[PDB]
Amino acid sequence: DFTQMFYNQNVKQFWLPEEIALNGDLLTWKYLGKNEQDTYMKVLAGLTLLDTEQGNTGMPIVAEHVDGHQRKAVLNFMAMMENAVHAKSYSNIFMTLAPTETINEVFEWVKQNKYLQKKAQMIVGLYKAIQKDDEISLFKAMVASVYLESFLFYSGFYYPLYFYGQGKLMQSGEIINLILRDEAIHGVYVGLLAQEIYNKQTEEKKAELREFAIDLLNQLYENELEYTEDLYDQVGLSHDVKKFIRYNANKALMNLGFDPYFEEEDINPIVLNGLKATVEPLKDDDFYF
Amino acid sequence: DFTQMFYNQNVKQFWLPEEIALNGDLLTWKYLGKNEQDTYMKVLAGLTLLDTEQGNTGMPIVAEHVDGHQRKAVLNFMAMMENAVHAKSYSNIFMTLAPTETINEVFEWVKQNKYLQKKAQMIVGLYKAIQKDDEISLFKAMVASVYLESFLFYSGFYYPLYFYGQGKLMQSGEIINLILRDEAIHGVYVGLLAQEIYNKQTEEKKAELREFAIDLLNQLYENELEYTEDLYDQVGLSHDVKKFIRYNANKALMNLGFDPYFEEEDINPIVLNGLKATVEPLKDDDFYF
Amino acid sequence: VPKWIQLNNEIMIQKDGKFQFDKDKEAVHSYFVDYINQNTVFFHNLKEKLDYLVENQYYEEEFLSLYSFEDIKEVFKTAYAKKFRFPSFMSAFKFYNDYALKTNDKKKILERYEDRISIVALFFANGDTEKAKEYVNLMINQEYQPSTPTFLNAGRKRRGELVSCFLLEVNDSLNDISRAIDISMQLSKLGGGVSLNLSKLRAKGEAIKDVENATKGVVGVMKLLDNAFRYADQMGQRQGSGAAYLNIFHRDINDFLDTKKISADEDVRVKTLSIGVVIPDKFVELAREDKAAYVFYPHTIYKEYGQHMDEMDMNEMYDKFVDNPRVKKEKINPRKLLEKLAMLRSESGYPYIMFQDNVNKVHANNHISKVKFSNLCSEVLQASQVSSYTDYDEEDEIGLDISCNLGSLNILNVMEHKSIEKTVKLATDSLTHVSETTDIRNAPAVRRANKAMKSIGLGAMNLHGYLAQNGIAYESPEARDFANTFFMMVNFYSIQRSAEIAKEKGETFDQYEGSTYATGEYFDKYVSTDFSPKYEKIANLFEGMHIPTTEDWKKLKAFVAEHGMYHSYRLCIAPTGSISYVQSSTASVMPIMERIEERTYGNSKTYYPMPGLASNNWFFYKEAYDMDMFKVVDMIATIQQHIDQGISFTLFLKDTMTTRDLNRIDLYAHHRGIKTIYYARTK
Amino acid sequence: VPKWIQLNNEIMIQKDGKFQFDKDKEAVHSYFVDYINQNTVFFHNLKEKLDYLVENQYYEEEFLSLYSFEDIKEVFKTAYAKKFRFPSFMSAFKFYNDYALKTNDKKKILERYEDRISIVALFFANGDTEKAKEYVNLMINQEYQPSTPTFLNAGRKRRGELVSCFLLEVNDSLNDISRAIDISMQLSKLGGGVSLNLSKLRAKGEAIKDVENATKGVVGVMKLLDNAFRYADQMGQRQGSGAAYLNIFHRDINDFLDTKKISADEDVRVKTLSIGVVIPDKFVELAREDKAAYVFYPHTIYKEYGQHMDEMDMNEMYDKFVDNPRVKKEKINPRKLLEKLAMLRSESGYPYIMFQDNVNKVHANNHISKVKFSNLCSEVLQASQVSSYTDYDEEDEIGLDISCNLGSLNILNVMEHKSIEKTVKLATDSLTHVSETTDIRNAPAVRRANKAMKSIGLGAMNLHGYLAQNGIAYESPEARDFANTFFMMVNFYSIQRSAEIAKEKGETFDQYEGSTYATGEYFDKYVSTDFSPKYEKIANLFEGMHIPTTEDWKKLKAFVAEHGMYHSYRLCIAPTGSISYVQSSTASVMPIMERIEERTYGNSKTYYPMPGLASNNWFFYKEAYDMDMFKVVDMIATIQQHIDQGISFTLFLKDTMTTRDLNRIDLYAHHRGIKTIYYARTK
Ligand SMILES: Nc1ncnc2c1ncn2[C@@H]1O[C@H](COP(=O)(O)OP(=O)(O)OP(=O)(O)O)[C@@H](O)[C@H]1O
Ligand SMILES: Nc1ncnc2c1ncn2[C@@H]1O[C@H](COP(=O)(O)OP(=O)(O)OP(=O)(O)O)[C@@H](O)[C@H]1O
Ligand SMILES: Cc1cn([C@H]2C[C@H](O)[C@@H](COP(=O)(O)OP(=O)(O)OP(=O)(O)O)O2)c(=O)[nH]c1=O
Ligand SMILES: [Mg+2]
Ligand SMILES: [Mg+2]
Ligand SMILES: [Mn+2]
Ligand SMILES: [Mn+2]
Ligand SMILES: [Mn+2]
Ligand SMILES: [Mn+2]
């Protein structure tokens, strides 16, 4: 009942980072403190890693196991967006704002950062555990994917949105908003596929799947807290970001058909402010009136 | 040396089925004989069936085994074009020209056809034989992929190009020309990835891989001749189609860095009308001599 | 968020199922109680203000020295006696952000609306205190609005030129191309939009000094011009805007068009250079009959006939070009070219379309030259003569380069004051003064044509606003009847004022004797067809105003025959981008795009309803995209029959309609006599 | 494959472990007995050939009309009496593909080597049969080679200009920038390489009439010039080549350099415009002391002092610039800038390096102007005065834009014939004739400088060929001794010929009286130091020729004081790229890049051995990349001490060495007095 409308929405949202000129951010970037620039680079690098694995591994593997040519076409399109559009856009931002050495250093930093490695290990592990014709392993990977789309990106998204909302780094911010618009529909779509599998189960099996989903969320959440503190303490924003990730965790649960898990909190209003034609030939009768 | 350049060329060639209005083809379709309509339907179904294998297996399997983030992104983009763009385009052409019952029957026929099946299963067999961390099996699959993209499609493309060059079925011919333009670049790109593997091999292993490629080409070519007579004798075109197959076989070989196998032939003019040094700081005392 | 911005955003908040339009008025008050008055520099008296502005190089001494201080004070008092109030927040915001004079530090406001209007009036009058007061009453009643260059820069020492539409002819030589680049840079430096005719330039693959396949075509010239316009960007304030026009029978026409395709490479696409295509009737006839057309190499035609391809009538020359073996040509499909034009306009709104024969069958100055191209806004249509810029230490042959003087009547304010005649004549006088006071020392042909032709463009705006506030649909026959009558009166009084100025000064425009004004042909349709309203509602709208009859037009024709006409061109309807906000008017004669427009300034959102929009006239304020483009074409043709130059005519398309619909609109515009088509804005 | 192609490829097929160099000779025979003699056009006699070439617009009839046909026949007979044979296949191939005159369709050969030499000699002599025979003997012996423009275009109707390089000074104004673009297009149309000094243009973020942060800097002008050179590309035959020179103390120097970075964005990257950097001694001093330097805004300096930043000595005004609060400046690290220069030269071979103080400490015409930039090949170093191109209808102040005529002595052939004096004097006369008959009607400053300065460039080729064929290592002190003596002789006889021309014409170059030639300072090192060879082998090499002593130099100094000098500049050593093939000579005074070079022509490949390469002199033909760049710098400085203009000094680097090695080579070149550095070619 939904794939065709997601297909149409995904293809109509198609974009490339080159559509957005980035040289306009040069001055507001220059004006940020060293702490702010450091957090910003690292935040986008963490996002780049997530999209790299979502494009290389997550979306293609889910596409392989989901039945139906149209469902596969949507998932293939989403996979392309992850690595050919999203992951690449971050390099466009980096290449504009930062010198090569700072770019090299931040990519070295992703490799050695323990929270980023842990979250990649956990998510990719679940993707690679999918067994052919085994719907339960597939469900588990789809939960992981929804948590990546609708929860894990948000510790990263906070900062570009926080600046966009203050009228700073608005070109980079425009790219990020386009990425976020895509991930929101990706999280909903994968969520609907996960619910399909969940709804086939006995009540006993469902109870176990909810346990899996909640245990996984809590494990990812605890790691994300440490990651958030590590990045944001130097810019004074860790508590604010934590509220934001809890907000988005609830959205991820809802995408999976589950009740919200965290209590509602006031999000920084700045971040809230941060949010060819068809051709016919000419007939001889079109020349007369 | 080449992936970013191909990335650029691929993404700038992006297109969607909806851009070409198909209904005006009915004004020339109605004037074709039964044999012409039959051949066109059968050719179209042949292309559709082969392209589906490439979207579901060929491109995603190569993307899975190739190392490199940028290569995986380009390959993902190509897989997307197969599944999201090409497959929808072929379906659109069919739905415009034939009623539902006729489409189902043509696909039943082509699905049972000996020559279409022989080539489809030969290609799919090589994709299924790729082994993790074995570059020889990957190379063999890449050869199969290049043969599909740059050679096997062309016994089929001939007919739409033949009409397109005569002013018949111009809307579907425009679509086919866009598809063909994508397959050409797909073949060239996968060809470069195969040459990379080939160049890492010993001289004896190279000679063995050359023998594999020529032997495979021979098997496919002999089946193409039979496929060609089976479809094109009823419309009197087989002689010219055979010249077009050999010409495209030579292009496929050149994509794999191999010499042409067949003598140069002229092609039907109607079809032609359709077609960093180490940075070391100054240490002082370098200013004194 | 400031208080006025909250009061403005409260418009969208619906009370009793209705938009709170009146809240906008409150916003204006806030915008003046909280911001404008606080940041407005006040002086003990006007003498101190004028001394401070003159001494600090804000104003010019020359125009103020023509009056005694008592006369200037009287003009300012006349401006302030109206007690003018901006009816909407966006009007005051646009004026005080774009036109009000600010200090060098851009934190204080030196000029109010009345101050700017008084200064512009004093500049217009050139020493006449009564004329200055008349101009002040004209602009404070908002009946007439000088263009953005004139309104912003009149009386200011730190200013650009008062003309911002420039049309350049480029001759087929490297010296002429370099001179065109230089003149484009100089005019963009002055703040003007520059349009260049590239039809005389020989196509790609032509001979230079009898060596074959040497010319780069017009695309290399377009790349040079695009770089020149990027470089000259008003001292880094606005993006340099330029236009290039090519005849559709030029061979480069495809490559020309290929400069606007998204798939075009970096060495092909020009980004800051608008493109327009000139389409003679011969191309439309060839496309209509489906006969294959020929695009010609201009240099071969020039060598064979001694004249440029765009300098002769293609209707009578096309067969001779085709049958001439010494003329090189390439086969094209005119219907395919039309479809390419429609597709390009769908993608990017380019190119502008100029129907050459539609322009030239009513052109009054065909003896001087036929109109070969238009301006950056595709509404200036004047005779131009190419210049022969020779080598150094050699005398150049200076031709005529078009530069008309913009100014717009506010149709609502003009008609509610029953002052069509007075407003048109005063606007003509102001445009004549600005044209006479324009002296460009780096554009020789522009200066020569300004001195000789004395061409001005008197436009109109708030047509849709006036019609909607009077219960008239823009597509209704009553709206076209009103446009016919109103613009016939505008043309009548513009011609009368031009003839009166010619009689007073004793001089006409150069080569007037060969014009259709001198021969009386221009007045033919005016001495035989009565343009009085055919509907009682429109006649009641025109109540209290004398509507010129056929006898009045005969008297005007005799007056023009006896005394001549001072201006070669008088009327052109410009888009009127930002001045329509300050005047609280709809832009140009175009229908409104949106009933309420949402804009983002800084990090704040703002809401501008169309002027006079309410629940009663919500239906009459139909959006342009929802309208039938054929009826919009009919209205624009009705207006164009009374406008000597063109009208900036933007097409408003839905995303559903295809290139066939765009081509049909273009062909109906050509059939209905539309001279230019500006843009294809897709919703 | 052709027979001569196979014979030429037979060189690399070793026989008994040795290259088959003699096979090359066979190739030439084949190339003549199978292609050239069959493709040549023969006439009954010389009269029919000359008539056919004159009426068919191949030759200018004016220069041939100065001689009776008997004299032309005698000149051609003198040319053919030498029985000149090309010793290598590539020499004849290069002549008959690049310089021999062909038909309009380029299917046949109209000019032999003797025919081309005779035509060039007849053009040079200007009606003197004996002088024409002297030129014929000079060129057929290959003692002197006119530059590619002169050799290719002399006496041709369809010719371009005979001047190879042009240097333009661009003043800081939009009018001057547009004029510079126009002149660059005009001179690239004429075929010459154009160099523009952008140091006077104000940097990015400067004020254009009191509105600040308005200028685009030198990068916008660079983009404009790049597009101009792309458009004017010799009618699509040879890519338009331009050079931009910027002082290292310009604020835009980084952005300038960023135009050549391989990671530069498209809005900044410039690809057809070479870049050069002018480094005063102050910058090297600051980098040596590791003191942070300051780059300056030219417009602030011009406002404060009334002169341009590059118009005065930075070594004495840098501290005043830094301590002046009214001068705007930015802090830079001079060592980091040097490392950036080295990295850029490693990556792309750019920028050209011009050591301004090294040029101006021996510059003879500092009174006219200091040398502020170089040409596209970084060997022309002459005084230039910027032009004030004003508005239209205003008189322009025409300055001096550098332009000199190139001509190279073949060192091997000159010394074999023991004719340094005669060859130098005849080459000076030919270059004087080329300057006199040069008249450019679209570059006023170039024309005025050609008429006033009368500057010529007399280069030299086959230095390494002569040294290797005489058993002298290019890096050896004996080679530097030979270069010292030979180029002192060349300078002596060039000065003597210039003074003799000044005496015979009664005129010197403009402002000669203030030059060091007039005051006698130029001859100081020549009247106190003896430049005779210090080695017996070099003295034997110079046997049969009178080496000037200090007494001869004193007599020449007295002669110059009495009569003056006709040429402001006489000697400049150009790269001599493709014409060195025809002369069977190594390129310029540079060491050979490779012993045998493999070049692909069409679908075939050819091997050109270095002239005279054999088994006995294989190791004397040491490749440049294998050589110590410090000893090459020593050689170039030894030659430069006798050359008034610069030398195109290409650095030949290995991939293993770092940017620190490149910086060390640059600093040693600056220490040794090297004026300019051309290229950093990495193996
Ligand atoms: N809508 C408006 N348009 C223009 N100016 C306005 C507007 N509202 C207020 N102002 C400015 O603020 C001043 C205060 O106007 P207000 O509405 O308070 O009463 P007033 O009787 O017009 O006042 P005043 O004594 O200033 O004439 C006006 O004189 C005018 O300068
Ligand atoms: N290396 C070369 N350089 C220039 N011209 C050459 C060369 N080789 C052959 N030719 C030309 O081709 C002709 C072929 O003659 P070739 O050199 O074989 O000797 P020939 O017939 O005995 O006469 P001669 O040597 O006296 O000209 C020459 O006369 C000359 O015009
Ligand atoms: C007009 C213009 C100038 N410039 C720069 C380049 C020129 O070197 C420099 C001088 O321009 P000028 O032509 O000298 O401008 P001006 O004479 O009106 O201003 P001023 O009195 O200060 O000299 O300004 C731009 O960068 N962009 C532009 O659009
Ligand atoms: Mg010409
Ligand atoms: Mg100036
Ligand atoms: Mn993503
Ligand atoms: Mn996603
Ligand atoms: Mn496909
Ligand atoms: Mn494919």
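The numbering of chain D matches Swiss-Prot: 6-688, in order.
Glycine is treated like the rest: Cβ placed from N, Cα and C.
Annotated active site, proton acceptor per Swiss-Prot: D:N380 (among others), in sequence order, evidence recorded as similarity to another entry. D:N380 (active site, proton acceptor) falls outside any helix or strand according to DSSP and counts as coil. If you take the C-beta of D:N380 (active site, proton acceptor) and look for same-chain residues 6 or more apart in sequence within under 8 angstroms, you find D:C170, D:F171, D:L172, D:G198, D:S200, D:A248, D:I407.
Per Swiss-Prot, the feature active site, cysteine radical intermediate maps to D:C382. Long-range neighbours of D:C382 (active site, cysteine radical intermediate) (same chain, six or more residues apart, CB within less than 8 Å of its CB): D:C170, D:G198, D:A579, D:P580, D:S653, D:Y683.
What Swiss-Prot records for D:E384 (among others) is active site, proton acceptor, and it gives similarity to another entry as the kind of evidence. There are 28 other Cβ atoms within 10 Å of the Cβ belonging to D:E384 (active site, proton acceptor).
Feature annotation from Swiss-Prot assigns substrate binding site to D:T153, D:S169, D:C170, D:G198, D:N380, D:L381, D:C382, D:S383, D:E384, D:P580, D:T581, D:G582, D:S583, D:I584; the stated evidence is similarity to another entry.
Under 8 Å, Cβ to Cβ, and six or more positions away along its own chain, D:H255 (mutagenesis position) finds D:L203, D:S204, D:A208, D:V223, D:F261, D:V300, D:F301, D:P303, D:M314. For the mutagenesis of D:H255 to Y, Swiss-Prot gives this note: In ts-A 73; temperature-sensitive lethal mutation. The structure shown keeps the original residue.
Of all Cβ atoms in the protein chains displayed, 28 besides its own lie within 10 Å of the Cβ of D:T581 (substrate binding site).
In this structure the C-alpha atoms belonging to D:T581 (substrate binding site) and D:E384 (active site, proton acceptor) are separated by 11 Å. Taking the C-alpha positions, the distance from D:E384 (active site, proton acceptor) to D:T153 (substrate binding site) comes to 16 Å. The Cβ of D:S583 (substrate binding site) lies under 8 Å from the Cβ of D:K99, D:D103, D:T153, each of these being in the same chain and 6 or more residues away along the sequence.
Neighbour counts were taken at the CB atom with a 10 A radius for the binding-site residues D:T153, D:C170; the maximum falls on D:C170. With respect to ligand 9, the recorded positions D:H255, D:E384, D:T581 contribute no residue with a C-beta closer than 6 angstroms to one of its atoms. Those recorded positions from the list D:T153, D:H255, D:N380, D:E384, D:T581 that have a Cβ under 8 Å from chain A Cβ atoms: none. Largest Cα-to-Cα span within the substrate-binding set D:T153, D:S169, D:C170, D:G198, D:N380, D:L381, D:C382, D:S383, D:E384, D:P580, D:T581, D:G582, D:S583, D:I584: 19 Å. According to its DSSP assignment, D:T153 (substrate binding site) is helical.
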